[PDB]
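Colleague: The structure under discussion is supplied below as C-alpha cells; questions concerning it will follow.
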Amino acid sequence: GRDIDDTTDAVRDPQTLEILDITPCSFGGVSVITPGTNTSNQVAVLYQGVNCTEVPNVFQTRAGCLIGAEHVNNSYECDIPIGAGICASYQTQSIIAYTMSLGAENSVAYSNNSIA
Amino acid sequence: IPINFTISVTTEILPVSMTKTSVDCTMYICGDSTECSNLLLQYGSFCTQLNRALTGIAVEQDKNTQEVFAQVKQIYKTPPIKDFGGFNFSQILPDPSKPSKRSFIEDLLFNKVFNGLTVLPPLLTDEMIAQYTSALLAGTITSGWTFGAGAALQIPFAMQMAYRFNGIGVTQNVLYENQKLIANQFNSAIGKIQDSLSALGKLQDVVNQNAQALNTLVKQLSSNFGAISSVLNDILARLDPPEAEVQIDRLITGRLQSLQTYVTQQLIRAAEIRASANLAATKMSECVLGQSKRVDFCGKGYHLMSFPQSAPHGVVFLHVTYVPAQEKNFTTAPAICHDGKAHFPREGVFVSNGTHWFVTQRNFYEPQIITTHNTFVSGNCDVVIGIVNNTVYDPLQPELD
Amino acid sequence: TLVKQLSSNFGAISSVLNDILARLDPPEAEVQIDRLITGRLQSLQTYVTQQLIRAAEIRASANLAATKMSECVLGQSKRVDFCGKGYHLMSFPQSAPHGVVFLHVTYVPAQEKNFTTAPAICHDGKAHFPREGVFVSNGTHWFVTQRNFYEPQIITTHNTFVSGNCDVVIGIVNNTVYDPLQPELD
Ligand SMILES: *[C@@H]1O[C@H](CO)[C@@H](O[C@@H]2O[C@H](CO)[C@@H](O)[C@H](O)[C@H]2NC(C)=O)[C@H](O)[C@H]1NC(C)=O
Ligand SMILES: *[C@@H]1O[C@H](CO)[C@@H](O[C@@H]2O[C@H](CO)[C@@H](O)[C@H](O)[C@H]2NC(C)=O)[C@H](O)[C@H]1NC(C)=O
Ligand SMILES: *[C@@H]1O[C@H](CO)[C@@H](O[C@@H]2O[C@H](CO)[C@@H](O)[C@H](O)[C@H]2NC(C)=O)[C@H](O)[C@H]1NC(C)=O
Ligand SMILES: *[C@@H]1O[C@H](CO)[C@@H](O[C@@H]2O[C@H](CO)[C@@H](O)[C@H](O)[C@H]2NC(C)=O)[C@H](O)[C@H]1NC(C)=O
Ligand SMILES: *[C@@H]1O[C@H](CO)[C@@H](O[C@@H]2O[C@H](CO)[C@@H](O)[C@H](O)[C@H]2NC(C)=O)[C@H](O)[C@H]1NC(C)=O
Ligand SMILES: *[C@@H]1O[C@H](CO)[C@@H](O)[C@H](O)[C@H]1NC(C)=O
Ligand SMILES: *[C@@H]1O[C@H](CO)[C@@H](O)[C@H](O)[C@H]1NC(C)=O
Ligand SMILES: *[C@@H]1O[C@H](CO)[C@@H](O)[C@H](O)[C@H]1NC(C)=O
Ligand SMILES: *[C@@H]1O[C@H](CO)[C@@H](O)[C@H](O)[C@H]1NC(C)=O
Ligand SMILES: *[C@@H]1O[C@H](CO)[C@@H](O)[C@H](O)[C@H]1NC(C)=O
Ligand SMILES: *[C@@H]1O[C@H](CO)[C@@H](O)[C@H](O)[C@H]1NC(C)=O
Ligand SMILES: *[C@@H]1O[C@H](CO)[C@@H](O)[C@H](O)[C@H]1NC(C)=O
Ligand SMILES: *[C@@H]1O[C@H](CO)[C@@H](O)[C@H](O)[C@H]1NC(C)=O
Ligand SMILES: *[C@@H]1O[C@H](CO)[C@@H](O)[C@H](O)[C@H]1NC(C)=O
C-alpha cells in the first residue's frame, strides 16, 4: 500500500494474510527555556509537538508538553514565547508557564449626550 | 456642483503571515542511517545554516502578526446599550451566541478558505486576534481617533460623523439635516457587503504556493540522482561500504541541492510577505486610528473611516467613503465687484442660476446670499480677467433705523 | 561561517591544497582538487545569495528612514502614528553607527472632564451650529470650546452660523445667543 508521499504505509503479512498499517515514531524537537545564566541556573525543556507518553512536573500544551515548569491560573504580559498563546517567565523562585494577557481592560463611559 | 451624495463601503484584502515550518535537516537528508550521517558530517555547516534560516523566518512571521494587530494596549468594550444615532454595527460586532467571539463577517471569512517536515503553531491563536479586532472596533466607535493618541475620549457617534464630514470640506449641517439618509445608506451597504462575500485570491495564493513548494520538496525524495535505487535501505543492504559510499554521496548531493533551493525560495517569499505585512500595518495605523487625506489610500473617494476584520493569515478592511452622485451645470465667475471693490469668496465658489448670484460650498450645493462675511475685498475690478457686476447685501444699513 | 567552510574535506583526503599538491602527481590529484573546487564554489554562491537578500532588506529600511527624515523633520506631519505616538510637533535627527536616530516631539492630552454636549442651539427658531468648536455645558450655562483644550467662551453670532430651524435636528436645546449689537445702539 502506497500514499501520496510514495512511501509504503500498508503491508500484508506473508504468513497470516493480514494487512498492517505502519506510522512513524514521533520525533519532534527539543528546546530549552532559560531566564539567563546571570540570574539563575534552573531551566525548562520543551519537547515540541509530542504527546508526552512517548518521552521517558509535566504540563501538556498544544506545542508539546513543557517539563520543569509549573502552571498558574493567572495571566501576565508575555516575557518569552512558547506557542499557541502560552508564555513562560521567572516571576515566581521557579519557572512558571501561563497564558499571555492582552492588557488591562476598561469600558468607555459612552452615552448619547456626553463628551470629554 | 454636486447636489446629492452616496455612502459606499469598500473591502480590501491583505496577506499578513504565512505558515511556519521547520525542516529536520539530517532526517530529511539521511533518514536514520548512521553511516549516512557520518558521511554527511564531512561537508560543513550547511545543515546548521539551513536550520538557522528556517527558524529566523518562523520568528519573523510572529513579529509580523504582532506588529499588524497589537496596536492598542487597553481592551475597550462597547456598552450593552446600542444607541449610535441610527447606525447598525450588529454585523461586525461580536455576538455572545457564537462560542468564539467572532462577528458575522469574521466567521463567513473563515468558511471561504516521517520525512522531517513539521509545522509550528502560531504565537497568537484565532481568539486573541479576534479580541484585538473587537477592541479596535469598540475604540473607533466609542472614542473616534482620540484613542490613537492617548486615553479614550467618549463622544456621540453622530457628532463624530459631523466632524468627519467637516474634515473633508463639507459643513456640519449636511449630516444633521440628513442623518436618517446616511444611516439607511450605510446599513444597506454593509448588508450588501455580506451578501456579496457569501473573492480571497490573495489569501489563497500564498497557501497554494506553500503547499506546492512543500509537495515538490516531498516528491524530490523519489529520484535516483544517478544511483541504483532511491531508498537508502536498499543501498545499505546488497552492498558493503566501499562501493556504497559513492552512491550515498550522489544521493546526499542531490538532496542538499533540493534543500538549498527550497530554503532560498522560502526566504524570498518571506521577504515579500514581510513587505505586504508592513503595508497592512501602515493601513491599519492610518485609515483606522485616524482620518486619512491621502488620495486613494483607504478606498476610492473621500475617506470617512475604516473597520478592521480578521481573516485566516490576513486582515480585511471595510473602508467607508463619500461619493457625490448628481451634478448640475452652472455659470461661475472668478469675483464680483460691487462699487469698484472686487469681492472674492472666503471659502466657497460663485454660482448663478441665470438671474441671480449665490455663493456655495464646492462639494454640496447649498446656495447662500452674498454678504460681507462670505467675501473679502482686494483691489479693484480692473485686473481680474473674469469679473461680473453685482451688489453685496452688507447687512448693516437696514438696522441703522 | 564562510571562513570556517575552508576546513572541510568535501570528500577529499585533506582540507589543504598544499597537502594535495605534494604526495601526489596531477593525474590523480586532479579529482580531489575538483571536489574541493566544487565545495568551495557552492559555499561562495550560498554566501553571495544571502548577502544579496540582506542587502535588499537594508535598502528597504534605508528608503523608509529617508522618507521619515524628509517628512517628519523637514516639515510637520499629519499621518497618524508615523512620527511617534500622539500629535506630531517636530523631530530632531541624530547619527548612529550604521544607522540614524530620530527624537520625535509629540503632544498628548493629560486630564479629562466629563461634559454634557448638544449638537446645536436654536435661539429664535434658527438653529446655530458651532463654527469650529463643540458645545459644552457645566450644568447651568452653555459654552463653546475647542476640542483639544478646554477654553470656554461665550456663544455669540461669530462662533456660530445659522441654518434652517430646530425641527429636524435630532438633538437640540434651548438657549440664547449674546448677539453683541443691541447694547451699543444706545
Ligand atoms: C438623494 O438620493 C437619495 C437616494 O435615492 C434620495 O432619497 C430618496 O428619496 C425619495 C423621495 O423621498 C424616496 O422615495 C426614496 O426611497 C429615497 N431613496 C432612498 C435610498 O432612501 C434623495 O431624495 C436624493 N436627494 C434629493 C435632493 O433628491
Ligand atoms: C434663481 O433663483 C432665485 C432664488 O430662488 C429665483 O428667484 C425666485 O424665483 C421664484 C420663482 O418665481 C419667486 O417666487 C421668488 O420670489 C424669487 N426670489 C427672488 C429673490 O427673486 C429665480 O427665479 C431663479 N432663476 C431661475 C432662472 O431659475
Ligand atoms: C459694471 O458697471 C460699470 C459701471 O456702471 C461699467 O463701467 C462702465 O461701462 C460702460 C459700458 O460701455 C463704459 O462705457 C464706461 O466707460 C464704464 N465706466 C464708467 C465709469 O462708466 C462696467 O462696464 C460694468 N461691467 C460690465 C458691464 O461687465
Ligand atoms: C457654570 O459656569 C458658570 C460660569 O462660570 C458659573 O456661573 C458663575 O458662578 C459663580 C460661582 O457662584 C458666580 O460667582 C458667577 O457670578 C456666575 N456667573 C454667571 C454668569 O452666572 C456656574 O456657577 C457654573 N455652574 C456649575 C454647576 O459649576
Ligand atoms: C424651546 O422653546 C420652545 C418655545 O418656547 C418650545 O416649543 C414649545 O414647547 C411646548 C412644550 O410643551 C409645546 O407645548 C409647544 O407646542 C411648543 N411650541 C410653541 C410654539 O410653543 C420647545 O419645546 C422648547 N424646547 C425644549 C423644551 O426642548
Ligand atoms: C506455513 O506454515 C504454518 C505452520 O507451519 C502455516 O500456519 C502457514 O499457513 C504456512 N504458510 C504460510 C504462507 O505461512
Ligand atoms: C546580572 O544581575 C545583577 C543583579 O540583577 C546585575 O547587577 C548585573 O548587572 C547583571 N549582569 C551582569 C553581567 O552581572
Ligand atoms: C496522549 O495519549 C493518551 C493515551 O491514552 C490520550 O489519552 C491523550 O488524549 C493523548 N494526548 C494528546 C495531546 O494527544
Ligand atoms: C486553577 O483553576 C482550576 C479550575 O478552575 C482549579 O482546579 C485549580 O485549583 C486552580 N488553581 C489555583 C492555584 O488557583
Ligand atoms: C440591525 O441589524 C440586525 C440584523 O439584520 C437586525 O436584526 C436589527 O434589528 C438591526 N437593528 C438594530 C438596532 O440592531
Ligand atoms: C450643461 O449644459 C451644457 C450646455 O449644453 C451641456 O453641454 C452640459 O452637458 C450640461 N451639463 C449637465 C451636467 O447637465
Ligand atoms: C470665455 O470664452 C468666450 C468664448 O466663447 C469668450 O467670448 C469670453 O470672452 C471668455 N471669457 C473669459 C472670462 O475668459
Ligand atoms: C463622568 O460622569 C459619569 C457619570 O457617572 C461617569 O460614568 C464617567 O466616568 C465620568 N467621567 C469622568 C472623566 O470623570
Ligand atoms: C439620549 O438617550 C436617552 C436615554 O437615556 C434618551 O432618553 C434621549 O431621548 C436621547 N437623546 C438623544 C438626543 O438621542
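Using the numbering of Swiss-Prot, the residues shown for chain A are 566-621, 641-676, 690-713, in order.
This deposition comes from electron microscopy, 3.6 Å.
The backbone N, Cα and C atoms fix where each Cβ goes, and this holds for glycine too.
Pulled the feature table from Swiss-Prot, pasting it below:
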type	residues	note
MUTAGEN	A:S673 to A	No effect on O-glycosylation by host GALNT1
MUTAGEN	A:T676 to A	Partial loss of O-glycosylation by host GALNT1
VARIANT	A:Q613 to H	In strain: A23.1
VARIANT	A:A653 to V	In strain: 19B/501Y
VARIANT	A:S704 to L	In strain: Omicron/BA.2.12.1
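Map the listed features onto the structure and describe their local environment.
Modeller: Every protein chain considered, the tally of other Cβ atoms within 10 Å of the Cβ of A:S673 (mutagenesis position) stands at 19.
Counting only same-chain residues six or more apart in sequence, the Cβ atoms lying under 8 angstroms from the Cβ of A:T676 (mutagenesis position) belong to A:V656, A:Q690, A:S691, A:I693.
Neighbour count (other Cβ atoms within 10 Å of the Cβ, all protein chains): 20 for A:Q613 (variant position).
In the three-state DSSP reading, A:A653 (variant position) counts as coil. All protein chains shown were included, and the count of other CB atoms within 10 Å of the CB of A:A653 (variant position) stands at 24.
DSSP assigns A:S704 (variant position) to a strand in the three-state reduction.
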Colleague: By the criterion CB under 8 A from chain B, which of the recorded positions A:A653, A:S673, A:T676 would you report?
Modeller: none
Colleague: For a quick check of packing: other C-beta atoms within 10 Å of the C-beta of A:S704 (variant position), how many?
Modeller: 15
Colleague: I'd like to confirm something. Which of the recorded positions, A:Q613, A:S673, A:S704, has a Cα closest to the Cα of A:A653 (variant position)?
Modeller: A:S673
Colleague: Rounded to the nearest angstrom, how far is the Cα of A:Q613 (variant position) from the Cα of A:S673 (mutagenesis position)?
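Modeller: Between the alpha carbons of A:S673 (mutagenesis position) and A:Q613 (variant position) there are 18 Å.
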Colleague: Could you say whether, by DSSP, A:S673 (mutagenesis position) belongs to a helix, a strand or a coil region?
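Modeller: Note: A:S673 (mutagenesis position) is in a strand by DSSP.
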Colleague: Using DSSP reduced to three states, classify A:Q613 (variant position) as helix, strand or coil.
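Modeller: It is in a strand.
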